[PDB]
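Engineer: Below you'll find the structure I mean.
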There are 4 protein chains.
Amino acid sequence: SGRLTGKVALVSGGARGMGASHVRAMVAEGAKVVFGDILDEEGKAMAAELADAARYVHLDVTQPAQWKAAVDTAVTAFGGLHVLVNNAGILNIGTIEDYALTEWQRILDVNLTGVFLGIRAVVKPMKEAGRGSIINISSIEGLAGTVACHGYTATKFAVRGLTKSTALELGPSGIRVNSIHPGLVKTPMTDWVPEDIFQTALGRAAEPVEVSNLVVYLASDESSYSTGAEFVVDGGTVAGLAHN
Amino acid sequence: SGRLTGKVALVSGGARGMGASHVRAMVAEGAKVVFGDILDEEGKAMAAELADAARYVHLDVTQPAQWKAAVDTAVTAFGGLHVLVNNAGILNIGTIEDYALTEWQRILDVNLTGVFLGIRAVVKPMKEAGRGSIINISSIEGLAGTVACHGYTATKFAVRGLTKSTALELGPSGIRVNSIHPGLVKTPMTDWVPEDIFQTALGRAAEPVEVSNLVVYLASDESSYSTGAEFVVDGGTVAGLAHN
Amino acid sequence: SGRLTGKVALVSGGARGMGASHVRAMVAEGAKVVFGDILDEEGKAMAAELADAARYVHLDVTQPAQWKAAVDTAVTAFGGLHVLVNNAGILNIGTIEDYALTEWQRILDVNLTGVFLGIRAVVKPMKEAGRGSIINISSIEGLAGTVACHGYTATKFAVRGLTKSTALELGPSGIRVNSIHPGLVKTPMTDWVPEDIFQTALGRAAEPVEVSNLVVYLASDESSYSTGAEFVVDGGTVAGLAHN
Amino acid sequence: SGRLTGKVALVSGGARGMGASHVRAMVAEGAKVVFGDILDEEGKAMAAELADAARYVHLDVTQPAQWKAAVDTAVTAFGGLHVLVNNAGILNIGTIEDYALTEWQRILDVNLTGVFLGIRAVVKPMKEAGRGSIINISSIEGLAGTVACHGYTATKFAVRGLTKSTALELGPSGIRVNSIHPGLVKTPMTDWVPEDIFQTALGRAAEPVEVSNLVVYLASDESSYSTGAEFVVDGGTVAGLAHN
Ligand SMILES: NC(=O)c1ccc[n+]([C@@H]2O[C@H](COP(=O)([O-])OP(=O)(O)OC[C@H]3O[C@@H](n4cnc5c(N)ncnc54)[C@H](O)[C@@H]3O)[C@@H](O)[C@H]2O)c1
Ligand SMILES: NC(=O)c1ccc[n+]([C@@H]2O[C@H](COP(=O)([O-])OP(=O)(O)OC[C@H]3O[C@@H](n4cnc5c(N)ncnc54)[C@H](O)[C@@H]3O)[C@@H](O)[C@H]2O)c1
Ligand SMILES: NC(=O)c1ccc[n+]([C@@H]2O[C@H](COP(=O)([O-])OP(=O)(O)OC[C@H]3O[C@@H](n4cnc5c(N)ncnc54)[C@H](O)[C@@H]3O)[C@@H](O)[C@H]2O)c1
Ligand SMILES: NC(=O)c1ccc[n+]([C@@H]2O[C@H](COP(=O)([O-])OP(=O)(O)OC[C@H]3O[C@@H](n4cnc5c(N)ncnc54)[C@H](O)[C@@H]3O)[C@@H](O)[C@H]2O)c1
């Protein structure tokens, strides 16, 4: 408790799934949270139950103007902005033959460009504050490949890289940038996926809060010397070789 | 030797720099090469000296129709297509604040989407042949970050990941996909960069042919059991830790 | 908070430096800690101030019998053992020609075998508890090489690998195994090294507690879905490319 | 053919398996080869059929004196020494509970120390020549973990690291050092292992010559700008995530 005292965070894609879990987890640690999404109905709903510590904003991460508005909301409503959780993302699949180029561009827009746009938008207030933490949500698909998962793999790897380039540039201003790489997490994005799809050492899929616990760590000043790094929370999948 | 005799290859961005070096290197090893670029003047120039061993075609890697035309050219002129070298690429830079969104979009289109389009275009002729080798040109900027080099870092990391997802999917068809990661290479793309910018064990920048030698290895059947892997040719930069 | 209340931990090399910082940090979070070392003077000294929260034991990590005695101490004094911090280690250097074989053998014994012996010693009490967290201290020298630092590099890379093999094997028993990779940390091991030797995004060396914060996270149940993974705390060094 | 003209190489563990394959492959490319092992019967046998281009020497890689003798044999019998293939290795397994410490030390001695001793022994003549290539045989077990494979995993990771530290130190002298990481290869070491143990994109185990082709590339001057790097030849295993 209180591990995020005085902190203000902005979470993209926070109306449901892991994003919603991150909002709740940070609020529980004392942070004020602005969360944006395109699911306004659900967004306003949870904002009502977290009203005193969180605010919902309509945010399509593919639009820079909306990102600016989200950041201004945090600054004007809560006083500042110290944490950014680039969580918004989509999942589409397809083999090289069936995958539509429109699907490829769409996932690049949301999963990659959306993350970059978020970073661009939060740096001004963070630099003025002299401190900040940017947490980009990648995945283990950003560490290795998967059949018929080209756009998703490409963007998750890209996010992994962008985390490092921005980390190097922003470090001198007191802003850390790290990426989180989870394995299968029980959320609506993978509800159709069997929980044991991956070979894991722990033998189970993850609960969203297990990823939120990592977000809290990275958002807090406890992780003050970690930047440009990959934090894996996958139950051990990438730690082992793929066996038959 | 004639390490590539019987092989037909398609090289993007082959009008100059490493691309041109790769075309010459493979032709020297007995390959028939179709190479495309947007620099038609220079492209047609070298096509003339390479005689009946190589054909030049205008190819903007961001356009799927042009990729298809280049592949059709290779199949009709040489009877098939067994090797693809996704070499075309651009370099732009800028801090998070100053970097233009148009530049970000353009580099994603050329460096990332262009590579994916190349893969899509060659799958058919390669699967028909039951064999194939796709070589994607990433870089050490696809292994670590660089200040004010976000679009480039993101795309090179993306290419690294796409190499893996496609390798897994195409393996069953006898097609290998690998990525090459060079350090500073002496070409027009980085002629404005001091040659000793990187801390190398070899204490020098790379010569294009030194990368072409790796392209030949991966294009040949000698590398038959290597796929989805990263081949680093950087003089030792990423093998060491960055010192101040 | 009391993020480790109820947990019992064993820390090797806990008489000074990071080890001592880890013991203090975990005790502050409610853990009961048994810490061992070969520096008995300093070890007993801090055990006295930590009072009933910590016990000091002489522990040469190269000796299996001493590891067993330390574990028995933890179980008898605190009722069990849930966390192991394999922190003991030494640093020696030398060029390929000048580096003494005795030094190579000694560092393998302490930095590598010592870590394995620790893992062996705690498996029983942890499996009995059905839970556990093993934290192995590697370093960025376990991610990249360093001139005239062969024994150290080899062992730190080995620890990184051992972390994975054991994580996979122990996962089914509810035991997590992860590795920590710090950059330059201000301790007596590297006091002879200039603090700005590495190119860091944060432009400074690490403080021991900054690593201890990561140890606490991994020791706590908050990191329940992370195992077999590398946690980097280097201020951004490995996230960037080495410049000359 | 002739890709190793004028080159003299030393191969440890070359009496059978991959080592024997490497000897044959390099001899076929014009290299003179001294190969050492502890299987003298078999060693002298193949030396008789390759007599004009290869010489067998008794070499226990755990003994520095024997390494010196092997190097002197290459220098005095063939005129110099330009390539070293640290191939000698053993495989033992066991869970944390059953694995004997004698087995652990033995594999550290052969797989790790043996490799270091080889590097120490070849540097003198290589530095005098001003050029050389050291090829260390690691494995994908040096990139990820495996249950009940602790000593093997630890040593293969260690070899991976030692490759980088030595590469950085030796680069200025014109000596490159790289590591090879193969997947399952059909040799007597894994004859008891099912060929489809790993999930591979190519759907088959490797033939030793497929690894030897990589040794030839790295031994040749074609790979002149690659050093401190990992070359994976595993049919795509590590390129993908472990799925059930
Ligand atoms: N579910 C998993 O197993 C898993 C594993 C690794 C990584 N991830 C990543 O975690 C993130 C969240 O995943 P999730 O499991 O909660 O999925 P989810 O579908 O539940 O939530 C994603 C959220 O992003 C919002 N969103 C989508 N497009 C948006 C846009 N253009 N602008 C703003 N908001 C947008 C969605 O409405 C939704 O609320 C994603 O980046 C995903 O790739 C998920
Ligand atoms: N120069 C280096 O140091 C270095 C280091 C690592 C990686 N690389 C990569 O190697 C590749 C080639 O680099 P280079 O050094 O020869 O650069 P270069 O500028 O000399 O050549 C790149 C070529 O691509 C062509 N090209 C650009 N956009 C194109 C498009 N849309 N369609 C078709 N062709 C297009 C250019 O006209 C040019 O001929 C790039 O992918 C680059 O990122 C270069
Ligand atoms: N100092 C750094 O910058 C740095 C960076 C990365 C990793 N590390 C690692 O962190 C660990 C602790 O480092 P430190 O900075 O506190 O060094 P340190 O010298 O201050 O402490 C190491 C401790 O281990 C003890 N020790 C040594 N050999 C032992 C043995 N055989 N049995 C039991 N105890 C033994 C020492 O007496 C000492 O108390 C080591 O594994 C080291 O490699 C240190
Ligand atoms: N077989 C595989 O699938 C596979 C996969 C990855 C890596 N590797 C590695 O490749 C290398 C060769 O493997 P292999 O498949 O040919 O095994 P192998 O058993 O056929 O050959 C290993 C050789 O090393 C020799 N040797 C063993 N201990 C020695 C010592 N102390 N001194 C000198 N020589 C010694 C053996 O007598 C034998 O000729 C090893 O390092 C192994 O770990 C093998």
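Just so it is clear, chain A uses Swiss-Prot numbers, and the residues here are 2-245, in order.
Placement of Cβ uses the backbone N, Cα and C atoms for every residue, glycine included.
Per Swiss-Prot, the features are:
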type: BINDING; residues: A:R17, A:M19, A:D38, A:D61, A:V62, A:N88, A:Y153, A:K157, A:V186, A:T188, A:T191; note: NAD(+) binding site
type: MUTAGEN; residues: A:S140 to A; note: Complete loss of both oxidation of androsterone and reduction of progesterone; when associated with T-6; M-47 and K-69
type: MUTAGEN; residues: A:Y153 to F; note: Complete loss of both oxidation of androsterone and reduction of progesterone; when associated with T-6; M-47 and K-69
type: ACT_SITE; residues: A:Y153; note: active site, proton acceptor
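So where do these features actually land, and what's packed around them?
Structural biologist: In sequence order, A:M19, A:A206, A:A207, A:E208, A:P209, A:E211, A:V212 constitute the residues six or more apart from A:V186 (NAD(+) binding site) in its chain with CB-CB distances below 8 Å.
On its own chain, A:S140 (mutagenesis position) has A:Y153, A:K157, A:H182, A:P183, A:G184 as residues at least 6 apart in sequence with a Cβ closer than 8 Å to its own Cβ.
The Cβ of A:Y153 (mutagenesis position) has 24 other Cβ atoms within 10 Å, all protein chains considered.
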Engineer: Output, ordered by sequence, the same-chain residues six or more apart from A:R17 (NAD(+) binding site) with a CB under 8 Å from its CB, or 'none'.
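Structural biologist: When sequence neighbours closer than 6 are ignored, A:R17 (NAD(+) binding site) has A:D38, A:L40, A:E43, A:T188, A:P189 within Cβ distance under 8 Å.
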Engineer: Please work out the number of neighbouring Cβ atoms within 10 Å of the Cβ of A:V62 (NAD(+) binding site), leaving out its own Cβ.
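Structural biologist: Other Cβ atoms within 10 Å of A:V62 (NAD(+) binding site): 27.
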Engineer: Which one, from the binding-site residues A:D38, A:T191, has the smallest tally of other C-beta atoms lying within 10 Å of its C-beta?
Structural biologist: A:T191
Engineer: So which of the recorded positions A:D38, A:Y153, A:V186, A:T191 sit close to ligand 1, that is, with a CB under 6 Å from an atom of it?
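Structural biologist: Among the recorded positions listed, those whose Cβ sits under 6 Å from ligand 1 are A:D38, A:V186, A:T191.
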